[PDB]
Each structure stands twice: as structure tokens, then as C-alpha cells.
Amino acid sequence: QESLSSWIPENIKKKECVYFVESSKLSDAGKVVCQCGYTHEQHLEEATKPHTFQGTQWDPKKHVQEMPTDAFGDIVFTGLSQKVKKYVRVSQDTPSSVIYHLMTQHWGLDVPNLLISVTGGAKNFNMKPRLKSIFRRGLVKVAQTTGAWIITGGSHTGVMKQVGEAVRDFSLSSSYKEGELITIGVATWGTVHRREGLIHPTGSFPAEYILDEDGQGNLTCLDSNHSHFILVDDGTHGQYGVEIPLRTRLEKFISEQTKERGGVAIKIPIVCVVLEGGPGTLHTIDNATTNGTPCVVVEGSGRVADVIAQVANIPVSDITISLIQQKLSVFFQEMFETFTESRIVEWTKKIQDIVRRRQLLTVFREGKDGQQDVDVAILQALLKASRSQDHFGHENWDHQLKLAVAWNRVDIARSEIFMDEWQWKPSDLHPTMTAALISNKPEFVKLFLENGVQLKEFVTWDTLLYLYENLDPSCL
Amino acid sequence: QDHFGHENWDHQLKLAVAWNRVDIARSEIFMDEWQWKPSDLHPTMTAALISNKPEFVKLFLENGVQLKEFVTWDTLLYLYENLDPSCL
Amino acid sequence: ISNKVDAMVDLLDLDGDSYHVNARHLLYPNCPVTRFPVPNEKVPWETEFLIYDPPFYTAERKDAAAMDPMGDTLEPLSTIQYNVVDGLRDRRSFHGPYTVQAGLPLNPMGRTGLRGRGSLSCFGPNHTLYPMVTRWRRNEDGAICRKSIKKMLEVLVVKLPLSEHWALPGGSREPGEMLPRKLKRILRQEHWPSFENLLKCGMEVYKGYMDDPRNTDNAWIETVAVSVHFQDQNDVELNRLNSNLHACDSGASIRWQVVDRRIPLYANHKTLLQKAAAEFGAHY
Amino acid sequence: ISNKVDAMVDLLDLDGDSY
Ligand SMILES: Nc1ncnc2c1nc(Br)n2[C@H](O)[C@H](O)[C@H](O)CCOP(=O)(O)OP(=O)(O)OC[C@@H]1O[C@@H](O)[C@@H](O)[C@@H]1O
Ligand SMILES: Nc1ncnc2c1nc(Br)n2[C@H](O)[C@H](O)[C@H](O)CCOP(=O)(O)OP(=O)(O)OC[C@@H]1O[C@@H](O)[C@@H](O)[C@@H]1O
């Protein structure tokens, strides 16, 4: 709390609208709203000055200014639980290295073995109890047994509301390590209901927040079940397209990072899941899939996800544009008349690509086939895409085994890894056997010793010296 | 039935607490109709405590009512007035 | 184990016509005689029907109606100018030229099941207008409030204690020149309502036949819906109505209301509000 | 016995163009 309040404002900075454009459009009995949309007669609430040369109109570049952030601390959501949750306020141009350093060192989070991403539509939706319990149990189990980050949105409506709901469901029992399902949230600062009770310079420590639904306009309220929030600035009042670019950049930079524990190094795997999105999910799914993320679309209660599920295993290019139009004309009653003849083309092309690559794309099949606890389905799709990656020198085998040992699920190791891909001379399992012994994993050492590694070998002078160096650093 | 001011929620919960079936409360009432700020369950929490209903007090305390609050001077005075009328 | 096996034993052991409806209910309100049952199949007049024998509906006091007191049509004293104005008693209907037979005006919607004087004042159609004041319900900031689907409309409604139901401030237009005075004399002032009549120029939502429980085969009710809307809440007609209140003379309170599916109103009196929902993109 | 009955409860509950 002493070295944290220092490492925030003089490196992280916030955007503001210096220039004083008047109101071209006045909306909802307000004249203070001027283009960007903050208060005061000018565009923003800053000093009413000519602001250098009085060039007509403003440019999101010429007239957006970056100054040090003044809002940060530990948000407490009134009487709705006493947990104290961190929050910071950032802008467009902050390199992902700064946020990663803050989140790993200053905030106290640990580097995850998996980055599960939750992106979905924001129109409120209601779904059947069976699929509801399946999703909750699967998400909580896969995100608790691997110590993964659950980065998602910070709103209180939609899929992110569902994941807040699932985190609450976990905290209901909380058999051990209740505060371990850390869920960083990403949302726009410019659209928050009670955000004026958070602007306090040089430390807004326990700044109480009040949430009130059906008291806003189009703006959004914060959630109460998440663990961390990162809010982005643009010096704008009612836009929703600023969190997605930064979130994609940060999520890409996270997977670049490598975790090295026990002597085996892996780059953090990165998975995506979607639930009934809208127009922007066909951004996020494409943007994720082109990179190589195992996007996992779920069949059931879907405006967009159900479309991929329906057109999923039907082979590529066997679908016509008119066929896609008639597919879309049976699911979108509210706006079935406001769909332009060009809106079909974008969706046709993107569905074409996504469904064309079925190695990366994976359909859940809620209850038909593969209807497990979702955790193993996500892990199975992730290892499918990892198997689909490039490998020249028998590297897929070792990488998949290293990743399985990095997690703590032996069922995956025996039912996907150790059953298939041939070869695996017993000397090959030695490097990961060391990590299994070091991290105290008895199930994996039993399995490896079953496959053929002999305790008569593998205990070398060098190996013993290595093991004694990495002895448990809490021992007499 | 008719309801203008979020009365259906409170009425259904009051009726469920009036009966002694928690399955109905969790599978019809407490699962649906949204909203239900944890302060809303306070009036029926008093009746649940007074009538010695441990299942309903567990369920309410699960939903968010904090024992740190809801014990007010007025509430405590009310509870002591309605103490079990068969006690030493 | 014993508890787990029991549920498993249980598991193994277990394995639209749009015709008027309210006007067709039995037990005519506050009338000891019951109306003859007419099914939806034969409700229209043109449809085949062979068992027609309804008791002649008789109002408690048909003489004081100031219209034809003829509950029974033995003496056709009434001279109704069909499709024309007859002076004090209107004989012009918004629906249009209806079928006339034996001197008794036939209900255009169909056979309600009871023919006679009815609770309606005048023999034949009775005209009315139902005014409604609609504004967008506002939060603390004053912006339009959102539900999940669409806006909220804020509508003022008035109930009297005896009705045990809520209704719009509308009544039978006894004066031909100035309807609003008799329509809402217990609401405004008649001076503030003279000002309201000067301001009575709004938007026409619905006009046509109305489904009402009093509708006999002779007398029916058709309504006119005017909706005045407020764009801003800073000033103007809102404060004009706030200062334009003499409802404290008698009756119950006059109150603003939200537009919802479970809002307490008469069964088909709220169909006018439901139609008004399309006026400004309302969520029901 | 308790472990054997659980999986059994689970079992009963579950049941190209070239351009
Ligand atoms: N927290 C919110 N985020 C995005 N929009 C929001 C949010 N709150 C509200 Br209020 N709205 C508004 O509704 C938008 O104007 C929608 O158009 C309205 C309908 O919602 P949807 O159309 O169903 O969903 P998308 O438009 O596709 O946006 C998916 C995004 O992309 C992901 O990366 C995630 O950052 C988001 O979920
Ligand atoms: N949508 C409705 N509109 C008017 N009446 C209705 C409606 N639905 C029903 Br069902 N009714 C019946 O009338 C009720 O059963 C009452 O028993 C009847 C009157 O008793 P009230 O309820 O006390 O008074 P209102 O209903 O509020 O209005 C009546 C006015 O007063 C009279 O002189 C008449 O000239 C005016 O129509």
C-alpha cells in the first residue's frame, strides 16, 4: 500500500478532452454534453480557455490529451459482501507490459497456468436449468483446479453477469481457498453509473460504491462478484468500443509470457468461450481464431453461438448466401427487418472461415455427445489445437505432457496424452518426472513409473544435485 | 395477480415462509423474478427467526443478509417481545 | 448411502379468435338474470344459429336515461337517425353503418347473448372518449428509464374506492360541446380544465369499437383515445397540470403509474393503453 | 460401495469448394 500508491500515477495516465467544442447535438435535456459528452459548457470540465489555437472542431489525436491517472484503490460495494476488490483506471496507450507488471507484482496475483477468456453478448438472456448448472460447474471446476485467470467484462448484464453468478456459486461452498477464483474485469470507465464517488486523487482507498439497476440510461453498472477491475479511459461519455482493442492486445501479450516452475517451461495456453453474442462477437471469435486460440462456442440459447452450432459440422462451402440468410431469418425477430443486404456478407464470410477450420472451432454439444463437466471439454479442445500446432522433432508429445503435468488432472494425461501418438521411449519421460517429483505430484509419478521409467535409472549425480537444490523452501 | 410496486416477490416469499417447505422457496421463489436486494429479505427473516425455522434462515443468510446488519436496536427489542411464551 | 439410493429408486420407478370475450361472460354484472350462453362459434350475427332465446334485458331505471326507455320493443317510440346525428342522442358510430333489424340496433361485433335495454344509458351505441397522459418514466438524472426491452411509460390513473379497480379519467360525454368537463369534473377544476380544453390538441391513438361487459345486443360502446406526451420535464404542461388540480374536492387520490403487464386496470380497458404502447416504443 | 454408486447415478442421470 506504500509502494503501490507510488507506482500508478506517474507512469499510468488518463485521456482528457482539452479543447472546448460546444454542443453540436443536445440530448436528454442536456447542453453540457458536447461531442465526447462530459459536463460543463465545454467538451470537458477543464478550464474554459481558448486552449491554444482555436481550430474549428476536434480530432481524436489533436485534441485528446493524456495526463496522470487520479482514480485507484480498493472498491467496496456497500453492504453487498466485505471483500475489498482492487481497481485501476487506464487509457488507450498503455503498453501491456505495464499492466502485466502491475497485476503480477503490485496487485499480488500469480502467473496462471491457463488464461480462460469469457466474451459474450450484453443483451440479457435466460437459459435452461440443465445447461445453466452444467456451465456453472464446468467453469468453476476448470478455473479452480488449474488456477486460471477468468478475464472478462465488468458489466452486470449478460455472460459476464453469469460468470459473476458462478463465482458467487463457488463462494457459496468455498471448501478451501475461497478467494482463489480471481476474475479480472475489463470495462469502459466512461460508462459507469456511480463513478463520481471514485474520483479521488492520491489514493481512493475503500471508496464505497452503490449499484442501482433500472436507474441508468444506456450506461452500465459494475458487478459485485468479480475480484479485480481495470477500467479504460477515452475522454468519452457513451461509447462501448474502447475496451475490446486493449483487451485483445493485453490477452495476446499474456500468452507470450512463459511460466517456468520445476524445470519445465511452457507458454501459457489461451482459450475462449462465448454465449449468445451479438454483432461484436463475430469480431472476437474471428480475432481469436485467426491467431490460434481454441474458441469454444456452446450450443444452446444462442443468437450467434447457436448459429455456429447449427452450421457447425455441415461441410465448408456447401452453404449458400441465401441459405445463410434463411438461417438468420429464423432467429432474429426483433431486428429481422433492419438487416441490410450488406450485413449478410460480413456474417457469411466470417462463418465461412470459422466453420471452415474445425480443428480450432469446437462445438460443445450440450447434452448429445461429449457432455462432460465442460472442464475436460475445454481442456480437450485446447490440447486439440496444441496438437494442431507446428512440430518438427517430436515436440507435440513432450509439450502436451509438460502441460498436463503443469495442470493437476491425471485423467487428461491418461485419456488424451498417454494413450496416443505412439513412441514415448521410457527415457523420454525423465524431464517431466523431475518436475512431478519436485511439485509433489504422487498420481503423476505413479503413472510415469507405470509407463516404464525405472527408479534404478533417472537418479543420477546431476539429477540428485538438481533435486536437492530445489528442495521445499520452507523446511528445517 | 396485480402488483405495482414489486409486491409479488415479497408476497410469494412471505407465503413460502408461512408454509414449511424450503424446496418451493428455492425452486420457484428464490430462483426467479430478479432483483431481491439482500436488504429486501429482512422483514421475513424476522418471522423465520421467531418461528424457529433453521432451513429458511440458512437460505436467507446464503442469499446475502448479513448478521452484522439486521440486528438493530428496534429489531432486537421486537425479537425480545415475541420471545417463546413458554420459557423460564 | 441410504439417502442416495432412495432418489435413485424413485428415478427407476418413475421412468385464437379475436372476438369479444369479456362482453360474453355469464352473470351480467349486478343483474339477477343470467345472460344466455353464446359460444364463440356462433357469436357473429351472420353465422348460423337456431336456439336464440335470451331474456329481455331490463335496466333498473330506463326512463331516467333521457333516451328511449323502451327496454321492450313492443312500442317503437324511438326514432333513431341511423348513421346520422340525432341531436341530444348520438346515432353515429365510429365503426360505420351497422346492420339494423326490427328497430333494435344490432351489435356490430356479434351476438353478446343478451338483448334489451342494458346498463348503457341510451338505446343503441354510446359514444365516449378516454383521455390518457403519457410521459417517459425518469430516473434521478431525469433521463428516460430503461427496462431490458424498451422504455417505461408513466401514465396517470385514478380509482374511486367503490370500484376496487383503476381506470383512466374518462366518462360518458354528457355535454356535446364540452366533453372533458363531465369526463373529469372530479379531477381538474373546470377552470384549469377550461385551460385543458384550450390545450386539448394531441395525438389520436385508437378509435373504434370497445369490448365492455355492459354490451348487450342493442347498446355498445366505442371510444376515442387521445394521448398528450411530455418531451422534457423542466416546465410547461407538467407544472400546468400540477397547479391545475382540484381533485381534492372528493374521491380518492390521483396518481401517476408505470406501464406494466400486471398493472391493475379493467380487463379490456387496458387494451387502450396496450395500443398506446406503440405510440412511443413502450415496453408493455 | 459409496464410490461405486456415484458413477452409476451419473450414468442414470445422463441417459467443399476448391477456390
Ligand atoms: N458490457 C457491454 N459490452 C458491450 N456492449 C454492451 C455492454 N453493455 C451494454 Br447495455 N451494451 C450494449 O448493449 C451494446 O451496445 C450492445 O450492442 C448492446 C447489445 O449487446 P450485444 O449486441 O448482445 O453484444 P455486442 O454488441 O456484440 O458486444 C459484445 C462485446 O464484445 C466483448 O468483447 C465484450 O467486450 C462485449 O460483450
Ligand atoms: N372499463 C369500464 N368502464 C366503465 N365501467 C366498467 C368498466 N368495466 C366494468 Br366491469 N365496468 C362496470 O361499470 C363495473 O362493473 C361497475 O359496477 C360499473 C359501474 O360502477 P363503478 O365501478 O363504481 O364505476 P366505473 O366502472 O368506474 O365507471 C362507470 C361510469 O359511471 C356510470 O355512471 C357510467 O355513466 C360510467 O360508465
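Here Swiss-Prot sets the residue numbers for chain C, with the shown residues being 1151-1165, 1235-1503 in order.
If you check the header, you will see the structure was determined by electron microscopy, 3.7 Å.
Yeah, the Cβs are placed from backbone N, Cα and C, and that goes for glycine too.
The ADP-D-ribose 2 binding site feature in Swiss-Prot is assigned to C:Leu1381, C:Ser1382, C:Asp1431, C:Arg1433, C:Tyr1485, C:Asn1487. Around the Cβ of C:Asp1431 (ADP-D-ribose 2 binding site), 23 further Cβ atoms fall within 10 Å across all displayed protein chains.
Residues annotated as domain 'Nudix hydrolase' in Swiss-Prot: C:1354-1498.
Secondary structure at C:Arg1400 (mutagenesis position), taken from DSSP and collapsed to helix, strand or coil, is helix. C:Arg1400 to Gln appears in Swiss-Prot as a published mutagenesis result, with the remark: No effect on channel activity; when associated with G-1407.
Among the mutagenesis experiments that Swiss-Prot reports, C:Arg1404 to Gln is described with the note: Abolishes channel activity. Other C-beta atoms found within 10 angstroms of the C-beta of C:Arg1404 (mutagenesis position) number 16, with every protein chain shown included.
Cβ neighbours within 10 Å of C:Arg1407 (mutagenesis position), excluding its own Cβ and spanning all shown chains: 23. Annotation of the mutagenesis experiment C:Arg1407 to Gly in Swiss-Prot: No effect on channel activity; when associated with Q-1400.
Packing around C:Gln1408 (mutagenesis position) is summarised by its Cβ count: 18 other Cβ atoms lie within 10 angstroms of its Cβ, all protein chains included. One mutagenesis experiment catalogued in Swiss-Prot, C:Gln1408 to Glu, is accompanied by this note: Decreased channel activity.
Residues C:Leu1381, C:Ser1382, taken from the recorded positions C:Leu1381, C:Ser1382, C:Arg1400, C:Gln1408, C:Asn1487, are distinguished by a CB atom under 6 angstroms from ligand 2. For the domain 'Nudix hydrolase' (C:1354-1498), the DSSP counts in helix, strand and coil order read 29 helix, 37 strand, 79 coil. Between the C-alpha atoms of C:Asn1487 (ADP-D-ribose 2 binding site) and C:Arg1404 (mutagenesis position), the distance comes to 24 Å.
Site extent for ADP-D-ribose 2: among the recorded binding residues C:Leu1381, C:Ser1382, C:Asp1431, C:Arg1433, C:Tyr1485, C:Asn1487, the largest C-alpha separation is 19 Å.
Among the mutagenesis positions listed here, namely C:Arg1400, C:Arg1404, C:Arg1407, C:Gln1408, C:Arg1404 has its C-alpha nearest to that of C:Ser1382 (ADP-D-ribose 2 binding site). Ranking the binding-site residues C:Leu1381, C:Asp1431, C:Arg1433, C:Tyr1485 by the distance of their Cα atoms from the Cα of C:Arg1404 (mutagenesis position) places C:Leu1381 first.
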